[PDB]
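Novice: Quick one: the structure is below, and I'll ask about it shortly.
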Amino acid sequence: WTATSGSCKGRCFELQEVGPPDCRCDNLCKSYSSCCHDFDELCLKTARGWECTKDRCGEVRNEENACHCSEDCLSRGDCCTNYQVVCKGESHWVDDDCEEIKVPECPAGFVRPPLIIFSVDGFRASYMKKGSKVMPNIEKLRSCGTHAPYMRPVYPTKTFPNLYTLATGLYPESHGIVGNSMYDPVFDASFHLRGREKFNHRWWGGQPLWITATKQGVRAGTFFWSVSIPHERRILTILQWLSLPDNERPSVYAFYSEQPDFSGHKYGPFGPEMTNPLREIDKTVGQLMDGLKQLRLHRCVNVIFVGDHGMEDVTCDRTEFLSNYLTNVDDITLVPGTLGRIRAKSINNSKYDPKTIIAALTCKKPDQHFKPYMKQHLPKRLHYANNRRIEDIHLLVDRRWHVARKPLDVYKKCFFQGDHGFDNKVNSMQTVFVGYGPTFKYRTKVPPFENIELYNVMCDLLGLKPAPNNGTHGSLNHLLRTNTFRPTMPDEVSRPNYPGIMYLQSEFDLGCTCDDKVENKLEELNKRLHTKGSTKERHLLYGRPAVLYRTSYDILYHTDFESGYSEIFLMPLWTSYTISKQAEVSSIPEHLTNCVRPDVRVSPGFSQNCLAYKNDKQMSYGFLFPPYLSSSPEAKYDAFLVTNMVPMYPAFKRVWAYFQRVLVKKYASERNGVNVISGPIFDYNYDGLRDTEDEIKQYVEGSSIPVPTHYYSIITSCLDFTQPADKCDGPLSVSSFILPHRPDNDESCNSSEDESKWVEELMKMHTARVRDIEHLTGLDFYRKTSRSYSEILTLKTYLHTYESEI
Ligand SMILES: *[C@@H]1O[C@H](CO)[C@@H](O[C@@H]2O[C@H](CO)[C@@H](O[C@@H]3O[C@H](CO[C@H]4O[C@H](CO)[C@@H](O)[C@H](O[C@H]5O[C@H](CO)[C@@H](O)[C@H](O)[C@@H]5O[C@H]5O[C@H](CO)[C@@H](O)[C@H](O)[C@@H]5O)[C@@H]4O)[C@@H](O)[C@H](O[C@H]4O[C@H](CO)[C@@H](O)[C@H](O)[C@@H]4O[C@H]4O[C@H](CO)[C@@H](O)[C@H](O)[C@@H]4O)[C@@H]3O)[C@H](O)[C@H]2NC(C)=O)[C@H](O)[C@H]1NC(C)=O
Ligand SMILES: CCOc1cc(C#N)ccc1COC(=O)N1C[C@@H]2CN(C(=O)c3ccc4[nH]nnc4c3)C[C@H]2C1
Ligand SMILES: [Ca+2]
Ligand SMILES: [Cl-]
Ligand SMILES: [K+]
Ligand code: NA
Ligand SMILES: [Zn+2]
């Protein structure tokens, strides 16, 4: 109930939600059924349209007009945006040559350049080129300001998750808006797009930018716009707010356009009907820029033109039905569409079994257009697991497809030709970023980046301290002229030990054997040098990783590789080695197939043992530095040390062996040498963060050898591939992965074929940023390079996506 007896007289789009119970006049009042009786009359005037015409020039002020062409309009803050063009012979902003904005040019009383966020729903990245002829304003912003070829949204590439990610710098799993539709078991509540429940504060986690601003004394315009308020009125409202007195005027603003998404759903991403929506958005941008120019603000305000996600071609006939797979189809609840989430229809159903459901959905039809996952097995790059609102069972749907429960759902819920929501690496889902203003760079292209990074930058633009978030602060400094944030490297917490030879062979009782008893200070003083670190500048190219938590670990040097060996987890945290373009691949000799050797630098009590691997029927082992890449027959013995061993399922050893025997050489060949850092990851609670020892849910049987959930590799080389990886004078190039350590290869439907037909495709799917691996290991990489730290942060957030060109 709202007593709407009050009046919006003088309160149109007021920046405070009034003391309850009261009559409301803000952008949200329609949504709450709380607007004053005269809201439409006073605050949503339309009379005479949105443009000045010559005959209106100097008119006598008629308050009924939507906007004014009277002489006092600049003072009242309410001219139509084209007033000075039509009445004062000024030019439209788009027609002006662009001129570098070296410093903010603001009216007196402006304490900081304002920030205007102009967000566009479904604005696919390729619209910037493909629609450029019909978007002159947007094209000027783009070419004159700072732009990226595209911006990566978060998964799921839906609207609320991405807009709220833009505002918070958080992964959906952390901010809590994990889809357009949600169930929260704790609250026992549901979130729907249509309705009232979506406004309830409990859904919205983290700290959105408007709150960050407010708490730090920076006033914000309201981010939400009611759907029925036309764009022209949205623009005039922002412009009016920008004419408020100094003590009342917000410094940050948001605009939101439902287009081009709205038409994109109906007509597809490139339907001929899409041209007009693009024209219209551009016209709106033009109205903003003309309006700013009238206020002498067009060289003061920073404007961000940003999309939430792209749009893909999707039609009704391209729908997979769960009823073609499950016989028990009515015992489940499915959240459907461009992603799938499955839970039990009833929690009193004790005959509900996620494992048979997953199995019934696994590789069942030859061209199957979705893949089932337990959420913790989703590629780590999606960061889509750590929230009670995300169902244990998940379907990754192929681009261009939908999943639904039964055919009746699709015809008694074609209507639509476009949709989005797919994997955030998908080209069609990529969206846009342009920054224009005094604080952004001039005519500058920057590499693609993730939308999670923007919150930090928006905080920088406003002089705000960002709340804790998933951005890497400083990774986008290259977008900015000034206001850069100068981060320092985190301090190493644990310093390594440097163990020498301290144990005799016979002190070890590991059930390991090796055929290594085969026998001159020429090559005897030389092997001492290699164990002291004589080749370490070759295999450790960017300094050792810093360990950012309290632990006990040893640096171990070898001819071919260096490792940081954890006495706590009984294996390396990291193993670093360089493979030149010229390196030769050899096999593991017949006599050395089962060879595991005690490491006389490391105590029996801090070593693994072969017995545990013999007794454990499920678990085998692999090596971090690959024996296949040993530099000499003698060096090869080093690769068999018990301190280079890690636990591996036979099914996963298929993946790992192929990567080590075939792919590393191939990368070294294509990239002119590679440096590789591999290691284990433990994330049993799937929070994206390094497990502590007491979080490990699985051990090699009858041992304290913990089982990794994943294995990572970071593969670095020279950006200029004419220089070898170990002699690179400039910027680096990286690709990384976090492979799930699974006892089966069910995820790969082709896995019974030769590794050459499925292993690399698996690896590509599990591509990762170095930053993802940092979170997962508590390690800090690239501590010693010749590169600026901000450039290193950018490199660390890079993701190799394996899509073709946009
Ligand atoms: C991406 O960036 C984000 C942001 O930086 C990272 O997330 C942070 O990670 C921290 C480490 O996991 C986490 O810190 C914990 O906070 C607990 C209390 O936190 C509350 O207050 C904060 C601050 O305002 C608030 O942000 C939190 O909001 C969460 O919860 C509400 C309600 O559900 C949501 O509205 C909101 O969306 C958010 O949910 C998300 O996070 C929670 C985890 O907090 C998830 O469960 C959800 O799924 C969702 O993702 C909270 O309201 C605090 O209790 C923790 O402290 C425990 O552990 C420490 C060890 O240091 C110990 O000292 C304490 O005693 C305590 O242990 C006790 O609790 C244990 C569990 O109950 C119990 O087992 C013990 O026996 C003890 O009793 C902890 O410090 C921080 O909350 C989040 N922040 C956010 C916004 O998510 C994220 O990690 C980054 N991701 C990556 C991949 O890098
Ligand atoms: C929530 C955070 O809101 C921001 C953060 C920033 C930032 N940074 C900037 C602007 C904003 C402002 O958003 C708004 O005014 N809103 C009002 C719109 C209603 N809504 C939908 O119903 C909807 C639902 C499903 C869809 N599928 N496809 N299209 C869809 C559209 C999307 C909402 C965006
Ligand atoms: Ca963890
Ligand atoms: Cl959803
Ligand atoms: K075994
Ligand atoms: Na398989
Ligand atoms: Zn949409």
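Numbering of chain A is taken from Swiss-Prot, so the residues present carry the numbers 51-463, 468-573, 576-591, 617-887, in order.
For all residues, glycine too, the Cβ spot is worked out from N, Cα and C.
Sharing the features that Swiss-Prot gives for it:
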{"type": "BINDING", "residues": "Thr209, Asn230, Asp311, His474", "note": "1-hexadecanoyl-sn-glycero-3-phosphate binding site"}
{"type": "BINDING", "residues": "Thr209, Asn230, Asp311, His474", "note": "1-(9Z-octadecenoyl)-sn-glycero-3-phosphate binding site"}
{"type": "BINDING", "residues": "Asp311, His315, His474", "note": "Zn(2+) 2 binding site"}
{"type": "BINDING", "residues": "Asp764, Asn766, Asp768, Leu770, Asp772", "note": "Ca(2+) binding site"}
{"type": "MUTAGEN", "residues": "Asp171 to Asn", "note": "Abolishes lysophospholipase D activity"}
{"type": "MUTAGEN", "residues": "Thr209 to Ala", "note": "Abolishes lysophospholipase D activity"}
{"type": "MUTAGEN", "residues": "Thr209 to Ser", "note": "15% of wild-type lysophospholipase D activity"}
{"type": "MUTAGEN", "residues": "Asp311 to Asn", "note": "Abolishes lysophospholipase D activity"}
{"type": "MUTAGEN", "residues": "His315 to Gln", "note": "20% of wild-type lysophospholipase D activity"}
{"type": "MUTAGEN", "residues": "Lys430 to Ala", "note": "Impaired secretion. No effect on lysophospholipase activity"}
Novice: Report, as a whole number of Å, the distance between the Cα atoms of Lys463 and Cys468, which flank a stretch of 4 unmodelled residues in this deposited structure.
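Specialist: Once the 4 missing residues are skipped, the Cα atoms sit 12 Å apart.
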Novice: Which has the fewest other Cβ atoms within 10 Å: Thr209, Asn230, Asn766, the recorded positions listed?
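Specialist: Relative to the other recorded positions in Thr209, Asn230, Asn766, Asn766 has the fewest Cβ atoms within 10 Å.
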Novice: Between C-alpha atoms, which of these recorded positions comes nearest to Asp768 (Ca(2+) binding site): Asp171, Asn230, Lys430, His474?
Specialist: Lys430
Novice: Far apart in sequence but close in space: which same-chain residues, 6 or more away, have a Cβ under 8 Å from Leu770 (Ca(2+) binding site)?
Specialist: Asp764, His856, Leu857
Novice: Run through the Cβ atoms and count how many others sit within 10 Å of the one on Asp311 (mutagenesis position).
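Specialist: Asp311 (mutagenesis position) is surrounded by 23 other Cβ atoms within 10 Å.
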Novice: Considering Cα atoms only, can you say which of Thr209, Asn230, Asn766, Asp772 is the nearest neighbour of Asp311 (mutagenesis position) among these recorded positions?
Specialist: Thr209
Novice: With a radius of 8 angstroms around the mean position of the C-beta atoms of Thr209, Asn230, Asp311, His474, what other residues of the same chain does the 1-(9Z-octadecenoyl)-sn-glycero-3-phosphate site pick up?
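Specialist: Residues close to the 1-(9Z-octadecenoyl)-sn-glycero-3-phosphate site, other than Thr209, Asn230, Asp311, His474: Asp171, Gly172, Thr207, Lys208, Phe210, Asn212, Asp358, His359, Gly475.
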Novice: On the three-state reduction of DSSP, what should I expect for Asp764 (Ca(2+) binding site)?
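Specialist: In the DSSP reduction, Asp764 (Ca(2+) binding site) maps to coil.
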Novice: Please state whether DSSP places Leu770 (Ca(2+) binding site) in a helix, a strand or coil.
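Specialist: The three-state answer is coil.
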Novice: With every protein chain in view, what's the tally of Cβ atoms within 10 Å of the Cβ of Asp772 (Ca(2+) binding site), excluding that atom itself?
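Specialist: The Cβ of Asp772 (Ca(2+) binding site) has 21 Cβ neighbours within 10 Å.
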Novice: Of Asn230, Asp311, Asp768, listed as recorded positions, which ones have a Cβ less than 6 Å away from ligand 7?
Specialist: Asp311
Novice: Round to the nearest Å and tell me the distance between the Cα atoms flanking the 2-residue gap, namely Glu573 and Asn576.
Specialist: 11
Novice: What span in Å does the 1-hexadecanoyl-sn-glycero-3-phosphate site cover, taken as the longest CA to CA distance among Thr209, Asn230, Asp311, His474?
Specialist: 15
